[PDB]
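Novice: What follows is a single structure, and I will ask about it in a moment.
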Amino acid sequence: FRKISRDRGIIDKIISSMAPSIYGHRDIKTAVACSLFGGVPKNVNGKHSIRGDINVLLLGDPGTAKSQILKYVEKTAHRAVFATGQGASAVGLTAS
Amino acid sequence: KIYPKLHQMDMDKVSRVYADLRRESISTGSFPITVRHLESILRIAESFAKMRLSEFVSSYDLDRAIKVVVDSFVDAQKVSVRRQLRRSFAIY
Amino acid sequence: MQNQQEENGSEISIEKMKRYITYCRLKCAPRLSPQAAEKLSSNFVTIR
Amino acid sequence: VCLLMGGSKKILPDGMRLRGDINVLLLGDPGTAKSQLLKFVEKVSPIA
Ligand SMILES: Nc1ncnc2c1ncn2[C@@H]1O[C@H](COP(=O)(O)OP(=O)(O)OP(=O)(O)O)[C@@H](O)[C@H]1O
Ligand SMILES: Nc1ncnc2c1ncn2[C@@H]1O[C@H](COP(=O)(O)OP(=O)(O)O)[C@@H](O)[C@H]1O
Ligand SMILES: [Mg+2]
Ligand SMILES: [Mg+2]
């Protein structure tokens, strides 16, 4: 780990190791890497919180392989869950 | 294990970058720019720094981060506003 | 700059404040002074 | 500060009940930090 970390330009290696089977779309892969690494949550003396995770929205025309990236994120991550808006899924969004 | 740091020697640049992007947004007549954009800038800089298992957020990471937010804002705008901004923000 | 001036009587804490508000709430009930009522009454009419 | 202390509750012999509580509206542009004020008022009040 530490050795690979000392090679200048580890960022562009990571950005090209993401969805390794969809053509182009570098910006979305950069955003995927950013949201798949994260950040630092913060509490200022137990009275002020700034979140750490970075949210990513995809808006695209029919046939641009968004579901493929969503599939990749689930194989690559530790704690990832899948839910569908208009379909049949094994988990919903509301508590009950 | 990686919780990168924000030593404030690097505060002068971002103050003046945010000032310019605020003065430009109202002039062009489009979405407002609020401090959530700067918070996103810093939070993304944290991630770019943590990529290098780093110990002090660099200016290179800040510069890499700036592109993401500026490009998102510029590319989520109408055609006329977009042509104005893609020339105004050419330096970042 | 909060954990420091906090310990110089220029700031109450989050639980201390909470307790204080609970206290004053469940302790007193202010009823106004008659020497002040007509002030509030004249103000309202000049407003409207 | 005035909100969290509330007014004086008054029960009258006509059956009528004059309330004491304070209502405030925060209307304005996006990104004015008025949401964090609510999220803090949540935590600095004994019941919220
Ligand atoms: N840029 C691309 N590179 C590679 N394959 C692509 C690309 N765009 C689309 N495809 C392929 O075309 C098909 C598109 O299906 P997919 O459901 O992923 O698209 P979608 O945009 O998520 O669908 P829709 O928006 O219509 O619900 C898949 O086989 C996908 O792999
Ligand atoms: N004046 C300010 N001082 C400190 N932080 C601020 C200020 N203005 C905005 N912020 C920060 O930027 C964000 C503003 O968004 P938010 O609080 O959701 O506001 P709004 O109520 O308008 O949606 C928050 O994360 C807040 O902490
Ligand atoms: Mg789909
Ligand atoms: Mg809000």
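Numbers in chain D track Swiss-Prot; the residues on display, in order, are 389-436.
Placement of Cβ uses the backbone N, Cα and C atoms for every residue, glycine included.
Sequence annotations record features per position, and here Swiss-Prot assigns ATP binding site to D:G416, D:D417, D:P418, D:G419, D:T420, D:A421, D:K422, D:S423 based on sequence analysis. While the structure shown retains the original residue, Swiss-Prot records the mutagenesis experiment D:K422 to A with this note: Loss of MCM2-7 complex helicase activity.
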Novice: Among all protein chains shown, how many Cβ atoms are found within 10 Å of the Cβ of D:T420 (ATP binding site), not counting that one?
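Specialist: 13, counting other Cβ atoms within 10 Å of D:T420 (ATP binding site).
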Novice: For the binding-site residues D:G416, D:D417, D:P418, D:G419, which residues show a Cβ-Cβ distance under 8 Å to chain B?
Specialist: D:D417, D:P418, D:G419
Novice: Compute the C-alpha separation of D:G416 (ATP binding site) from D:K422 (mutagenesis position), stating it in Å without decimals.
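Specialist: Computed Cα spacing between D:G416 (ATP binding site) and D:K422 (mutagenesis position) is 9 Å.
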Novice: DSSP secondary structure for D:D417 (ATP binding site), reduced to helix/strand/coil, please.
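Specialist: Its secondary structure by DSSP: coil.
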Novice: Of all the binding-site residues given, D:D417, D:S423, which residue's CB has the most CB neighbours within 10 A?
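Specialist: Highest number of other Cβ atoms within 10 Å: D:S423.
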Novice: Using a 10 Å cut-off, grab the number of neighbouring Cβ atoms around the Cβ of D:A421 (ATP binding site), all chains included.
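Specialist: If we count other Cβ atoms within 10 Å of D:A421 (ATP binding site), we arrive at 9.
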Novice: Please state whether DSSP places D:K422 (mutagenesis position) in a helix, a strand or coil.
Specialist: helix
Novice: Using a Cβ cut-off of under 6 Å to any atom of ligand 4, determine which of the binding-site residues D:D417, D:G419, D:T420, D:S423 qualify.
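Specialist: Cβ < 6 Å from ligand 4, in sequence order: D:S423.
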